[PDB]
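As structure tokens, the structure follows; a few thoughts come after it.
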Amino acid sequence: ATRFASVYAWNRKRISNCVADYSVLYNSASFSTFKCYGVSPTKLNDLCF
Amino acid sequence: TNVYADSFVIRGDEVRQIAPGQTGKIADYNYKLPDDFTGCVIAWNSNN
Amino acid sequence: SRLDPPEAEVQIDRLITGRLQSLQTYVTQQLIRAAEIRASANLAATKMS
């Protein structure tokens, strides 16, 4: 995003009706910490939401 | 009965990802620990 | 489908513990009820005899 909202007004973006490639973001080591609760990040691409 | 020393160097993030049940580029392509690993993990800075 | 094994173990272990405990309770109550049925059947056999 061009600008991130502060925690007082944290920005929320709806995601629906598409196909999502978590593979690129997971492989991209730009994310220093990637902590997933309730779902395993490896097969997060497997399920439907 | 036997003990094995595995030695390598890691820099940047994931310095603590050398552990059972961890995920990462190095853990997936270079070196993976077993699910029921028994032993010790040792790491220290050696920039100098 | 959504949990990596090395942390899914604890969840599935809780589930197995609870389900097995339920099975034990069912089997124990069935044992007691079957003992009662055995007493009733022995009484029935004695009555027929």
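Following Swiss-Prot, chain B shows residues 393-440, kept in their order.
Quick check of the header: electron microscopy, 3.5 Å.
A Cβ is built for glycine as well, from the same backbone N, Cα and C atoms used for every other residue.
Here the residue is the original one, but Swiss-Prot notes a natural variant at this spot, B:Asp405 to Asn: In strain: Omicron/BA.2, Omicron/BA.2.12.1, Omicron/BA.2.75, Omicron/BA.4, Omicron/BA.5, Omicron/BQ.1.1, Omicron/XBB.1.5, Omicron/EG.5.1; complete loss of interaction with host integrins. Where Swiss-Prot documents B:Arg408 to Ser as a natural variant, the accompanying text is: In strain: Omicron/BA.2, Omicron/BA.2.12.1, Omicron/BA.2.75, Omicron/BA.4, Omicron/BA.5, Omicron/BQ.1.1, Omicron/XBB.1.5, Omicron/EG.5.1. Among the natural variants in Swiss-Prot, B:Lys417 to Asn has the note: In strain: Beta/B.1.351, Omicron/BA.1, Omicron/BA.2, Omicron/BA.2.12.1, Omicron/BA.2.75, Omicron/BA.4, Omicron/BA.5, Omicron/BQ.1.1, Omicron/XBB.1.5, Omicron/EG.5.1; May enhance affinity to human ACE2 receptor. The residue drawn here is the original one. According to Swiss-Prot, the natural variant B:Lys417 to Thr carries the annotation: In strain: Gamma/P.1. For the natural variant B:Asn440 to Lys, the note given in Swiss-Prot is In strain: Omicron/BA.1, Omicron/BA.2, Omicron/BA.2.12.1, Omicron/BA.2.75, Omicron/BA.4, Omicron/BA.5, Omicron/BQ.1.1, Omicron/XBB.1.5, Omicron/EG.5.1.
Features per Swiss-Prot, on structure.
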| residue | record | DSSP class |
| --- | --- | --- |
| B:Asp405 | variant position | coil |
| B:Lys417 | variant position | helix |
| B:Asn440 | variant position | coil |
Determine, to the nearest whole angstrom, how far the Cα atom of B:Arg408 (variant position) is from the Cα atom of B:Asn440 (variant position).
20
Sparsest-packed of the listed variant positions (B:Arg408, B:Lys417) - C-beta count within 10 angstroms:
B:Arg408
Cα separation, B:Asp405 (variant position) to B:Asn440 (variant position) (Å, whole number):
19
Among the variant positions B:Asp405, B:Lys417, B:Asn440, which ones place their CB within a distance below 8 Å of a chain A CB?
B:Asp405, B:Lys417
Give the distance between the Cα atoms of B:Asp405 (variant position) and B:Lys417 (variant position), rounded to the nearest whole Å.
11
